[PDB]
Amino acid sequence: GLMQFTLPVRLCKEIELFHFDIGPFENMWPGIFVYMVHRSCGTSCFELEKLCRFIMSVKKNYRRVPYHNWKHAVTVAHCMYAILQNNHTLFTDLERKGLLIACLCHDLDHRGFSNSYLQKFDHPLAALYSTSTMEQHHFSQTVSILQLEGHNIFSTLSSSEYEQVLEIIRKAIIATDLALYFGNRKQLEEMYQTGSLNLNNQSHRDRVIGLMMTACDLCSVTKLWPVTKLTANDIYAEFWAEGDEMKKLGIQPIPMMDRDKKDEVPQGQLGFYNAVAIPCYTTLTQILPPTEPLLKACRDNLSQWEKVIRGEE
Ligand SMILES: CNC(=O)Cc1ccccc1NC(=O)c1nc(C2CC2)ccc1Nc1cncnc1
Ligand SMILES: [Mg+2]
Ligand SMILES: [Zn+2]
């Protein structure tokens, strides 16, 4: 009850900022998360003995892949933490609990391959789930861990609060399938401008949480340039591996994934920012004004990639 987590001053200050980088020390990331849960949710939200056991089981089930790893899980959680703190009163007690956990769990047991690569490989998980493949696998894994003895961090909730929080988390994790982002934003877009967006409409909240998750999941583009620049190497390390494996199946990969075509990256990142990230954070800022900082950083980094092409770095 009385065992606050505290952080070094720089971390304690910098963590409340959208563009915070959790840093290269694996060993602090668990404490960082618990810090965020206590300030986001309450020191009463979860039994600490239990939370710690869940955190470490969840860490154990992210794999050693260049990008879709434990560092990604916590990065995404922090970005959600930042959004909840800047929109304090808009979100229910359970929405605060379930969302941070969803973010922590959103990529459980990712292998570094896209849904497309499961289908073309004919991986068993593509047999089992025909769309949002990995994402239903990550939700599947989150319930597996939640059901291990001593890991039910949600046990103090009623039967029905429990059914709501798992249902928040499921949609939350499906929402991170970028295949669904495009329709979800276009629907939120029409609803904000026609002016029918109603946050008391639960099908509306669902979409808005869906956008937040896309925004959190994309937040390596909302960092200081030197972070965004270096994280790009990791996402691209996975892409080129997947390309290598597409080549092995007798399939030319999209250039984005072809390591013979690195020259084409700065242009590929241009497309990405314009088609995906700028729109994501635009629509999110229009809905949740305090989240503007994420749009500014995104824009900044777009500018930096233009600069890369112009020979200027
Ligand atoms: C399916 N469609 C696409 O994936 C879009 C695209 C198109 C072309 C080239 C590249 C991409 N994608 C990305 O670059 C990218 N994707 C993602 C998530 C998988 C969506 C996250 C971060 C990205 N970049 C990134 C840059 N810096 C620091 N961190 C991450
Ligand atoms: Mg994912
Ligand atoms: Zn992710």
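Chain A is numbered as in Swiss-Prot, which gives 724-1036 for the residues shown.
The backbone N, Cα and C atoms fix where each Cβ goes, and this holds for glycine too.
Some features that Swiss-Prot has for this protein:
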type: ACT_SITE; residues: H791; note: active site, proton donor
type: BINDING; residues: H791, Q992; note: 3',5'-cyclic GMP binding site
type: BINDING; residues: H795, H829, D830, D940; note: divalent metal cation 1 binding site
type: MUTAGEN; residues: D830 to N; note: Reduces activity 1000-fold
type: MUTAGEN; residues: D830 to A; note: Loss of activity and of zinc binding
type: BINDING; residues: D830; note: divalent metal cation 2 binding site
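Swiss-Prot feature annotations superimposed on the structure.
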residue: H791; record: active site, proton donor; CB count, 10 Å: 22
residue: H795; record: divalent metal cation 1 binding site; CB count, 10 Å: 23
residue: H829; record: divalent metal cation 1 binding site; CB count, 10 Å: 28
residue: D830; record: mutagenesis position; CB count, 10 Å: 25
residue: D940; record: divalent metal cation 1 binding site; CB count, 10 Å: 23
residue: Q992; record: 3',5'-cyclic GMP binding site; CB count, 10 Å: 24
Those recorded positions in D830, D940, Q992 whose CB falls under 6 A of ligand 3, listed in sequence order: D830, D940
Environment of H795, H829, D830, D940, the listed divalent metal cation 1 site - residues of the same chain whose CB lies within 8 A of the CB centroid: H791, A796, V799, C826, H833, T899, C939
Listed recorded positions adjacent to ligand 2, that is, members of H795, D830, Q992 whose C-beta is under 6 A away: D830
Between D940 (divalent metal cation 1 binding site) and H791 (active site, proton donor): CA-CA distance (Å): 10
Structural state of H829 (divalent metal cation 1 binding site), classified by DSSP into three states: coil
Rounded Cα-Cα span from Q992 (3',5'-cyclic GMP binding site) to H829 (divalent metal cation 1 binding site), Å: 23
